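Chemist: Encoded as structure tokens, here's the structure I'll be asking about.
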Amino acid sequence: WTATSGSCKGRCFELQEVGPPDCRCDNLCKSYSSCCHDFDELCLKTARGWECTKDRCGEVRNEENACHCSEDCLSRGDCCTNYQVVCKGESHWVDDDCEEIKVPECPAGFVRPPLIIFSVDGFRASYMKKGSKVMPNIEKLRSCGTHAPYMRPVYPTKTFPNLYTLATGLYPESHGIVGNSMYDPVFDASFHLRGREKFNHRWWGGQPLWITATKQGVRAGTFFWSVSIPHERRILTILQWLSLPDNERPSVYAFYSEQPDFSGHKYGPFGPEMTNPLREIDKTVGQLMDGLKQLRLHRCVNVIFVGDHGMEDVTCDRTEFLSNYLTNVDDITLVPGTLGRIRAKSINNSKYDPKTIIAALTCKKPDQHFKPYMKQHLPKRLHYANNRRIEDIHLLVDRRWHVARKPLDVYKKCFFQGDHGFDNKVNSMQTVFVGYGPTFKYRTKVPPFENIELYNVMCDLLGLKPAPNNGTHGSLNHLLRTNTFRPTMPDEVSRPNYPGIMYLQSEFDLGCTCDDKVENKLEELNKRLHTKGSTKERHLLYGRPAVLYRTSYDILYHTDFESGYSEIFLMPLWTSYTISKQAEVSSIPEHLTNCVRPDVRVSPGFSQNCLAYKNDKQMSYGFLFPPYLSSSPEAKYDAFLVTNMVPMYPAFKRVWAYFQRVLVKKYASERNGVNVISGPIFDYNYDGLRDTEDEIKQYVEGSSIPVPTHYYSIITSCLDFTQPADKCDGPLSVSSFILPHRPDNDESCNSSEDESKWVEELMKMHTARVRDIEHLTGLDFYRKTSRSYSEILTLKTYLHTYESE
Ligand SMILES: *[C@@H]1O[C@H](CO)[C@@H](O[C@@H]2O[C@H](CO)[C@@H](O[C@@H]3O[C@H](CO[C@H]4O[C@H](CO)[C@@H](O)[C@H](O[C@H]5O[C@H](CO)[C@@H](O)[C@H](O)[C@@H]5O[C@H]5O[C@H](CO)[C@@H](O)[C@H](O)[C@@H]5O)[C@@H]4O)[C@@H](O)[C@H](O[C@H]4O[C@H](CO)[C@@H](O)[C@H](O)[C@@H]4O[C@H]4O[C@H](CO)[C@@H](O)[C@H](O)[C@@H]4O)[C@@H]3O)[C@H](O)[C@H]2NC(C)=O)[C@H](O)[C@H]1NC(C)=O
Ligand SMILES: O=C(c1cc(OCC2CCOCC2)nc(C2CC2)c1)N1CC[C@@H]2CN(C(=O)c3ccc4[nH]nnc4c3)C[C@@H]2CC1
Ligand SMILES: [Ca+2]
Ligand SMILES: [K+]
Ligand code: NA
Ligand SMILES: [Zn+2]
């Protein structure tokens, strides 16, 4: 109930919300049907429009006007934004040369530079270049401030998941807003764009910026605007709030624009009708900046111009229909469009089988424009699994396409020419970032980065301590002139053992055999020193990884590689080796094909055994350091140590063999040497975090050898490729992956062809940040470099995307 009887007089755009049934005058009241009767008349004035004209100058205050051109307007803080331009001979902000803002130039009483976050829905990254002639204010912010060529949204590249990620620093799986549409089985409730359920606080996890600010005594301007409130009024309201007394004035403000998304959907991302909305967004930016300049705030405020996602060309005829694949199509619920989520229509139907649904959707048509996944098999870089609101069965839809259940859904719902929601690596989904202000750098371009990082930076801009989040705090320090955050490296929790020769061959009863009874003081002091770590500076370029949890592990040295061997998981946590440009690929000799050798430094009790693999009809084994890249016939024997062995399905060995035999050498050739760190990952509960031993769901049959869910590699070289990887003087270059360890290659539709036609594409799909691998393994890489820690943090967040220019 709303008793709409009270009044908005002197309460227009009030900052604290008041409790029903007392009527409301805040910027959200319309959206709750809760405004006082007089809200429109008092708060939403329009008379005379939004601009002063020559003859309105020095007029007598008429309170009915939308904005004022009277003499007192300045000190009332309610001039039209162009007032000083029309009436006092001033220039537009956009026409002034830019001048470095070395320090905040703020009115007396300002305790910190304010922050204004100007967010634009559907603003595709390439609009910065392609619409540059029609957006002169935006181009001035961009070229004078700090900008990235684009910013990576989160998956799915929808409106609510991305806006709430900007607010929280959290993946949608952690913040809970996993789509624009959702079913929560615990609540038995549904979240939709249209309607009231979305207002209930139980949907919204984490801690968004406005709450972080409030709890720490920073005042927040109410972030959200009822859709009917026009843009000009939002700007004037912000400017008016900025005129409040010190004790009442907020420090952080939000403006949201529905454009260009709204038009992008109707006309496609580059439709000729898209010029106008871009012009209009720019004009609004101009009004803000002119408004700030009038208040002498234009060298005081930090302004963020940020998009939630881009926009792709998508039409009704590019729809796949599940009714073309599925016989039981009425027994499923589909969340449709640019992604697919499938569950059973009814939980009482015990004949619903996800396994058979997946198989029926897998590689069925030569040009199929979606791929089905169990959510835990999605590329780990999407971080899209650990939420009860994310259905077990997911469809990754090709860019430019839609998925629907039945054709009736598409014509009883071509209207639209643009959409978004695809894989967040897709170029058309990239969006924008521009920071302008005393705290951002001057005329600086920064590399692309992910939107999950910005919450930390907005917290830094306001002197707040961020709630725990998925950003890597410090990885965006290179955006900022000051207020940087100086993190320390995490402390190593477990130190390694350095075992020597402690066991005799005959103590091993592993069912392993090797043709190695093949016989000198020159090459014997030599093998001793290699086992003591004489070549360790060659293969361990950035120090050993730190183990950040309690465990028992050993460092093992070899001529060609170094490993940290886990006595608990019976395999390395990591294996590190360097392959120079000059290195040679060799094959495994025939006498060594099934050779597995006991490691005399590690107890039988802490070793794998060959018998488990013989018994396990599903499971085979591979090696972390590839025998193909051994430096010499004698060094090759080290690669067959039982301590370099890891469990691998035969289907995954195809993937692994090609990577190790062909790709490593190829990268060394292209990058002038590479350092490689490889290892297993165990993520049975798909939370993106290292499993403890009691979480492991699968072992090699009859043994305690745990089966990894994934294998990672981190491939580092010199950013200046004219220097070799092992003698690099400056910044580094990295690419990494987290390959799912699967008993089949159903994911790759062309897997019956030669590995040369499908493996690299699979790896590219499962590209990863080093930081993703840190979460998954409890390890911390690049501990010993000459580089600044902030720069290392930036490198650890890098994602090699494999999209063109
Ligand atoms: C991205 O960053 C985020 C933030 O840093 C990371 O997520 C954190 O990871 C922590 C480790 O998994 C996790 O810690 C757990 O928290 C439990 C209490 O948590 C509540 O309080 C916080 C603080 O206010 C709150 O934010 C949480 O909010 C979640 O839950 C509500 C729903 O109730 C949602 O609205 C909200 O969106 C959020 O959901 C997300 O997280 C949960 C898990 O917490 C998921 O299940 C959801 O899918 C969703 O993703 C909470 O309200 C605490 O009870 C846990 O402690 C257990 O485990 C420890 C091990 O140390 C042990 O000491 C205890 O015994 C205890 O076990 C008991 O509970 C078990 C489960 O019932 C049971 O089996 C046992 O036998 C015991 O009874 C634990 O410490 C933290 O909550 C989240 N935070 C957030 C915001 O998600 C995320 O990891 C990062 N991602 C990556 C890839 O890096
Ligand atoms: O006020 C907002 C808002 C702005 C915002 O800011 C967060 C800032 C954090 C700091 O960093 C900067 C951001 N956070 C949110 C939610 C997440 C908490 C909402 N909205 C008004 C319009 C409504 C109507 N919508 C639609 O009707 C709609 C719009 C576009 C669509 N595309 N496809 N479907 C669509 C449906 C979208 C819906 C949400 C957007
Ligand atoms: Ca886990
Ligand atoms: K086997
Ligand atoms: Na296949
Ligand atoms: Zn949209």
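Chain A is numbered as in Swiss-Prot; shown residues: 51-463, 468-573, 576-591, 617-886, in order.
Going by what the header records, the deposited coordinates were determined by X-ray crystallography, 2.0 Å.
Just so you know, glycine gets a Cβ as well, placed from its N, Cα and C.
Summarising the annotation, Swiss-Prot assigns active site, nucleophile to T209. Annotation comment: Swiss-Prot describes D171, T209, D358, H359 as Zn(2+) 1 binding site. Residues or ranges marked as 1-tetradecanoyl-sn-glycerol 3-phosphate binding site in Swiss-Prot (evidence: similarity to another entry): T209, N230, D311, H474. Under the heading domain 'SMB 2', Swiss-Prot lists 98-142. The note that Swiss-Prot attaches to the published mutagenesis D171 to N is: Abolishes lysophospholipase D activity. Looking at Swiss-Prot, you'll find the mutagenesis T209 to S noted as follows: 15% of wild-type lysophospholipase D activity. In Swiss-Prot, a mutagenesis experiment is listed as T209 to A, annotated with the note Abolishes lysophospholipase D activity. What Swiss-Prot says about the mutagenesis result for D311 to N is this: Abolishes lysophospholipase D activity. Here Swiss-Prot notes a mutagenesis experiment, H315 to Q, with the remark: 20% of wild-type lysophospholipase D activity. One mutagenesis experiment catalogued in Swiss-Prot, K430 to A, is accompanied by this note: Impaired secretion. No effect on lysophospholipase activity.
Just tell me what is around each of these and how deep it sits.
Modeler: Within the same chain, residues at least six positions away from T209 (mutagenesis position) with a Cβ under 8 Å of its Cβ are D171, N230, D311, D358, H359.
Here the Cβ of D171 (mutagenesis position) has 22 other Cβ atoms within 10 Å, regardless of which shown protein chain they belong to.
A simple way to gauge crowding: the CB of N230 (1-tetradecanoyl-sn-glycerol 3-phosphate binding site) has 17 other CB atoms within 10 angstroms, across all the protein chains here.
Counting residues per DSSP class in helix, strand and coil order gives 12 helix, 3 strand, 30 coil for the domain 'SMB 2' (98-142).
Mapped onto three states, the DSSP output places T209 (mutagenesis position) in helix.
Applying an 8 A CB threshold to same-chain residues 6+ apart, the list for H315 (mutagenesis position) reads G172, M361, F470, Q471, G472, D473.
Neighbour density for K430 (mutagenesis position): within 10 A of its CB lie 28 other CB atoms from the protein chains shown.
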Chemist: Looking at the ends of the gap, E573 and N576, with 2 residues missing, what is their Cα separation in Å?
Modeler: 9
Chemist: Quick one: 4 residues missing from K463 to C468, so how many Å between their CAs?
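Modeler: Distance across the unmodelled stretch, Cα to Cα, is 11 Å.
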Chemist: If you count, for each of the recorded positions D311, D358, the other Cβ atoms lying within 10 Å of its Cβ, which residue has the minimum?
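Modeler: Checked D311, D358; of these recorded positions, fewest Cβ neighbours within 10 Å: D311.
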Chemist: How many whole Å apart are the CA atoms of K430 (mutagenesis position) and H474 (1-tetradecanoyl-sn-glycerol 3-phosphate binding site)?
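Modeler: Just about 20 Å between their Cα atoms.
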Chemist: Whose Cβ lies within 8 Å of the mean position of the Cβ atoms of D171, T209, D358, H359, the Zn(2+) 1 site, other than those residues?
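Modeler: These residues sit around the Zn(2+) 1 site: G172, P203, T207, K208, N212, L213, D311, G357, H474, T485.
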Chemist: For ligand 4, list the recorded positions among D171, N230, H315, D358, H474 whose CB atom is within a distance below 6 Å of it, in sequence order.
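Modeler: Passing the 6 Å Cβ check against ligand 4: none.
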Chemist: Counting other Cβ atoms within 10 Å, pick out the least crowded of the binding-site residues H359, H474.
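Modeler: Comparing Cβ neighbours within 10 Å for the binding-site residues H359, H474, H474 has the fewest.
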